[PDB]
Amino acid sequence: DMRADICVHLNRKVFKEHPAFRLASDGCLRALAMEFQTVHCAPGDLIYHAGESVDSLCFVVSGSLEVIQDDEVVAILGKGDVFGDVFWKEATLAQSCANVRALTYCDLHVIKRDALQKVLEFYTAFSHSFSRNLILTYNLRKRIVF
């Protein structure tokens, strides 16, 4: 049975690319891979709408996305970017201040706050290296002041 190990391999563009995972043990990566989901967007698809609860950490492996608050483009995300919220440092979930819309076909690999926190609480060594290394590309909770 190699189901888990196939899932680790399917997440390689996150696990082997993002510095936050350099210290993840194989067992740790297996536990994470079981919880990650790959999302496929078409151009124009909304990944997150303003007002929506930010409950997942999203890694862009492919494509481009625009972030928009108040009908203003505030950022552009691309491969290797990560957006969502700091669930390891934040007590409570909050509403999104911005829309995230796909500009092209995109692959996102996403993990829910709950499933992520569970892994972090076990593998505490990785969890501090993860925290220090995961810098959000966009924090959907923070509001840009124009």
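Here chain A follows Swiss-Prot, giving residues 562-707 in order.
Just so you know, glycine gets a Cβ as well, placed from its N, Cα and C.
Noted in Swiss-Prot for the protein shown:
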- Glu627 to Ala or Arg: Strongly shifts the voltage-dependent channel activation to much more depolarized membrane potentials (MUTAGEN)
- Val628 to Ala or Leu: Mildly increases the affinity for CALM (MUTAGEN)
- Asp642 to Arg: Decreases the rate of channel opening. No effect; when associated with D-57 (MUTAGEN)
- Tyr699 to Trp: Mildly increases the affinity for CALM (MUTAGEN)
Secondary-structure category, per DSSP, in which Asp642 (mutagenesis position) falls: coil
When distances run from the Cα of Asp642 (mutagenesis position) to each of the mutagenesis positions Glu627, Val628, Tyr699, the nearest one: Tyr699
Cα separation, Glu627 (mutagenesis position) to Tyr699 (mutagenesis position) (Å, whole number): 11
Fewest-neighbour residue among mutagenesis positions, criterion Cβ within 10 Å, set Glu627, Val628, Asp642, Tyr699: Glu627
DSSP three-state assignment for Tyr699 (mutagenesis position): strand
